[PDB]
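K.L.:
Structure in structure tokens, see below.
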Protein chains: 4
Amino acid sequence: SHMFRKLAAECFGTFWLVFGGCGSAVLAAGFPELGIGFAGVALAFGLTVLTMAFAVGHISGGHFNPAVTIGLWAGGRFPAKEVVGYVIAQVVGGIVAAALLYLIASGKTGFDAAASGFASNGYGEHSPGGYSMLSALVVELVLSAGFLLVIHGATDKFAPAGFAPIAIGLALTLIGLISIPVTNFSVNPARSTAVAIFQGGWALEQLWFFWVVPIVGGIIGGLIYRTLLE
Amino acid sequence: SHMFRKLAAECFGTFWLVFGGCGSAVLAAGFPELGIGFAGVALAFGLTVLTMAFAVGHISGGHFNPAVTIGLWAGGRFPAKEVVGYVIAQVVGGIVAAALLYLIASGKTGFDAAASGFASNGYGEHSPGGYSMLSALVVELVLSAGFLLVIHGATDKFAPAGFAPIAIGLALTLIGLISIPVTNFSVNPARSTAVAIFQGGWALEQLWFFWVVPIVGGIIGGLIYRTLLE
Amino acid sequence: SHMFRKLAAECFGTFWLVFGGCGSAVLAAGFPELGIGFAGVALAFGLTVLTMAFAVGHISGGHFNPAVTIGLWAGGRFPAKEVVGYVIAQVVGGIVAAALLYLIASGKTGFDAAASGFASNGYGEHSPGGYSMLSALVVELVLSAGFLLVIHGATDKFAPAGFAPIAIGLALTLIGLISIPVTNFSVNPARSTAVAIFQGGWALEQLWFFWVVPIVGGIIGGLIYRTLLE
Amino acid sequence: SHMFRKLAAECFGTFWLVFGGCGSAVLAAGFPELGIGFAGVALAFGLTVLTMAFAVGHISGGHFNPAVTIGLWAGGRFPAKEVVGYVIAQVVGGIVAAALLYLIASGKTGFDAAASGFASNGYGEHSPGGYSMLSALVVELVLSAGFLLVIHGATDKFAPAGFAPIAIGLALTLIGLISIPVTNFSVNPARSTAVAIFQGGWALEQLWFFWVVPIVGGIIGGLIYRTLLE
Ligand SMILES: CCCCCCCCO[C@@H]1O[C@H](CO)[C@@H](O)[C@H](O)[C@H]1O
Ligand SMILES: CCCCCCCCO[C@@H]1O[C@H](CO)[C@@H](O)[C@H](O)[C@H]1O
Ligand SMILES: CCCCCCCCO[C@@H]1O[C@H](CO)[C@@H](O)[C@H](O)[C@H]1O
Ligand SMILES: CCCCCCCCO[C@@H]1O[C@H](CO)[C@@H](O)[C@H](O)[C@H]1O
Ligand SMILES: CCCCCCCCO[C@@H]1O[C@H](CO)[C@@H](O)[C@H](O)[C@H]1O
Ligand SMILES: CCCCCCCCO[C@@H]1O[C@H](CO)[C@@H](O)[C@H](O)[C@H]1O
Ligand SMILES: CCCCCCCCO[C@@H]1O[C@H](CO)[C@@H](O)[C@H](O)[C@H]1O
Ligand SMILES: CCCCCCCCO[C@@H]1O[C@H](CO)[C@@H](O)[C@H](O)[C@H]1O
Ligand SMILES: CCCCCCCCO[C@@H]1O[C@H](CO)[C@@H](O)[C@H](O)[C@H]1O
Ligand SMILES: CCCCCCCCO[C@@H]1O[C@H](CO)[C@@H](O)[C@H](O)[C@H]1O
Ligand SMILES: CCCCCCCCO[C@@H]1O[C@H](CO)[C@@H](O)[C@H](O)[C@H]1O
Ligand SMILES: CCCCCCCCO[C@@H]1O[C@H](CO)[C@@H](O)[C@H](O)[C@H]1O
């Protein structure tokens, strides 16, 4: 390969994840009477990873998420020296998606990124269901770890080949089905950053949480698989 | 093979796509209280491609969509000389499905293709959610491109064999989960043409949009995979 | 094998299909506020076939449906001399499921098989959405044929191995997403017979329709694949 | 392997099953207007098994359920001498998940495990839909058996390799789509025990039912496959 091809793969991948997951949230989740709800948004997120893990996993590894890249580092599956590049690529790709999404959302009368939240992640006063900071920590930490345990397990040498995109993408949908009401569903700092920039207020103030927690969580997940299961 | 067998495969395939996707929209999406919604219609579309990509992909390649055929051309995966045949086959198959659908829908009191839209694609005044022409362009262009990037990636030499119908069909569902509110969900000019003919007014007047945009989009998608990822 | 093992497989399979599909309809579809709707029932039907096609397909072929058995006969994939046995096994298995379902449904105050329809298939006055006999014919005929075209295609020599239960089971879900409002969703005479016996009135009077149409449809589907695609 | 690695795999697996299935029920099922419903909870349960069967099935066998372990024993697929260890591991993992879930749920004003039921399984007066003890028996018994018949079938020597997590996990979703209204959906004594401890009243009093029935059911399922199908 070239590192170029993979960075491009991680960029387009993460663009897809934010464009489709958050796009479904901003455009479709709450459409009157026929809209897709939390379940639909959780399905869309998972499908973005399933579809691009099959399309470009064989190029980059198909992370699309800085907590994945860093957790694969910690699990001994990914070299330290490529981490930063992946993370930049992921972040940039997400930003470009959020931008196009914002443009799309603006073509409907009454749109307002700041007031609606633009699908940004938050806790306490900004949890969709009114959950505390501690509820948000526990849920992003466990779900992050489990996501990474699934990613390690499903790509294990002895895991039957080819199925990983289904396991990994459906694991993200599951995570969505649990967590939207607590944090508006992250486990991914590039996904949180992308839309926080356009929400423009509280989302930027809590954004640090959705860097630290999902990463510590993904590190833990990696360490669990490597030291206890592999 | 014979070119006959494949054209038949592309025809039946596209018939299935319109009969099931648009059929679910016209018959089931809005059924009171128990109807399937946008999420259900997005699932049905994706399943039509998943199921016929597994059934007849090994015959024709399983495009079922003129933007797919033309994007595979641009991506260097499909010969120029078979394009037109595929596109005619796709269009004809879709028309026959729309016709049977119209017959089916007419067996219920109060049906009216023109007033309900017969699941036709539109923008501005005819976007289901009131989105502008520019919102519609950006969304059909990005989603078209991404669809084709997924189709190229998932059928890459190095993509694990056999899984492509799942990636491709679920990618279409994802696209549905995002876009119904903006354009009533196209990325497919045969799907747009099929029902526009029976809607019979505005749908025919905007039909040109849902030829040009999804194609330019599918070309871009192909060019991205070929020049930057493959 | 023994013919015993396969008949048992076809019996348990069809029991599963009726117990889960119709069970989900009678127990869960319309539960206030949280019930699963037409989409949920369509998913359950498809999952019964996906799960038992993986569990016992390698024994019997995994038909679970007299229109499948007879359409595989017509498509040249299944010997005439085993048809009747399969069909009896399928019918018996469905009846035993309907019976247990009726017992389960009766443990809730107010249950009434005859008035609710017990998820029976009907047309005209007994179509859930008020569709005519002709709308019901066209929809059961097309969907039956397509189901059988998918079953033939997905189990073709050149179809990648192992995936057929996913294609076939998801094809049934798709069929459910389209057709519930027209006929309450059949494409399967054992599924129609099972519950008609407990509905006990109109369902028995229209039951003949849901033998003839799905079969003619499944025959057509088989003939299409064999003569035009294979 | 080490028995350690597998017990860890069964523990984390079952933790995932309770954290995600019951978590989705307690956090997301009934969220106003956008919540995921019974269908969403049934999807989440199934996805927990699909995702961890792919991640750790190759280590432990991926049971995550004492009725699975004991039914595989009865079906001649799993040695008597490892049963108890698995069952303890499963139970412990579920308890730790219920505990974290309770902590998470408590960060929202008005939460109350005892009054809401904390997603506990019950019958009669504690069936979500008002079903009798007999309705609950028949449904947990049939669904348990079928679950185990699917698990045996899908992991049969002659079942195509690698697909079992999809069959098994989707079988659990199906089971969820049928049974929530009757028993709040068990077929798993560790899943019932986990949350009963935090519900703290009636759930503990009926907990015995959701040990005995799912086990007798899973034994029957195993015996059916071994003696009649294999
Ligand atoms: C990988 C490159 C992106 C790094 C993520 C940026 C983390 C943002 O951190 C945020 O920014 C502000 C800093 O003054 C604080 O006010 C906020 O409370 C905090 O959320
Ligand atoms: C990779 C890009 C990361 C961007 C992180 C920027 C952190 C923004 O920080 C935010 O700045 C805003 C005004 O400029 C204010 O509304 C907030 O109070 C402040 O926390
Ligand atoms: C990687 C992005 C920054 C992570 C720093 C870890 C510790 C930060 O700690 C937090 O920083 C917040 C934002 O400024 C403060 O508002 C909080 O009081 C503080 O607890
Ligand atoms: C592949 C064969 C089908 C070609 C697609 C036809 C494109 C239709 O183009 C349409 O038709 C009219 C032309 O006068 C215009 O009035 C409409 O505004 C335009 O949508
Ligand atoms: C492959 C078949 C493509 C059919 C495209 C036909 C373009 C139709 O064009 C339409 O004709 C209608 C009346 O005849 C009018 O209602 C519209 O104003 C006009 O744009
Ligand atoms: C392939 C089908 C036609 C594509 C032509 C590309 C440029 C068309 O351009 C458009 O044509 C519309 C329909 O007539 C006009 O109404 C619009 O003003 C015009 O912008
Ligand atoms: C495979 C064995 C089962 C055969 C299916 C039975 C078809 C039932 O046929 C039915 O029965 C009655 C016959 O007098 C008629 O009154 C009904 O209108 C007709 O639906
Ligand atoms: C395999 C079993 C098939 C059973 C088909 C039986 C056909 C029943 O036929 C029905 O009998 C009922 C009363 O007995 C009446 O309500 C109906 O008018 C009559 O059509
Ligand atoms: C396989 C089950 C019977 C199929 C017979 C095919 C032709 C039946 O024909 C139909 O029979 C109905 C039921 O008696 C009558 O009520 C209808 O008038 C008649 O059209
Ligand atoms: C594998 C280790 C856990 C065993 C499961 C415990 C079964 C609980 O059994 C319960 O406990 C009480 C006993 O006095 C009774 O009052 C309850 O009615 C009964 O549900
Ligand atoms: C593996 C752990 C299994 C725990 C099973 C414990 C059985 C509890 O039993 C319950 O005790 C409660 C008060 O302590 C009472 O509310 C109930 O009446 C009683 O049945
Ligand atoms: C494995 C957990 C205990 C299973 C014992 C099987 C028979 C129990 O039997 C039941 O025990 C209940 C709980 O105490 C009583 O309340 C019921 O009356 C009794 O029928």
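One is the number of the first residue shown, and numbering goes on along the chain from there.
Just so it is clear, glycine is given a Cβ too, placed from its N, Cα and C backbone atoms.
Pulled the feature table from Swiss-Prot, pasting it below:
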MUTAGEN   A:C11 to S (Swiss-Prot position 9)  No effect
MUTAGEN   A:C22 to S (Swiss-Prot position 20)  Loss of oligomerization; no alteration of water permeability
MUTAGEN   A:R191 to V or S (Swiss-Prot position 189)  Loss of function
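Can you tell me where each of these features sits in the structure?
P.N.:
In the three-state DSSP scheme, A:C11 (mutagenesis position) is classed as helix.
All chains included, 30 other C-beta atoms sit within 10 angstroms of the C-beta of A:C22 (mutagenesis position).
In the three-state DSSP reading, A:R191 (mutagenesis position) counts as helix. A C-beta separation below 8 Å, combined with a sequence spacing of at least six in one chain, links A:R191 (mutagenesis position) to A:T14, A:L17, A:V18, A:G21, A:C22, A:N65, A:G94, A:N121.
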K.L.:
Using Cβ atoms only, which residues of the same chain lie under 8 Å from A:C11 (mutagenesis position) while being at least 6 residues apart in sequence?
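P.N.:
When sequence neighbours closer than 6 are ignored, A:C11 (mutagenesis position) has A:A89, A:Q90, A:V92, A:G93 within Cβ distance under 8 Å.
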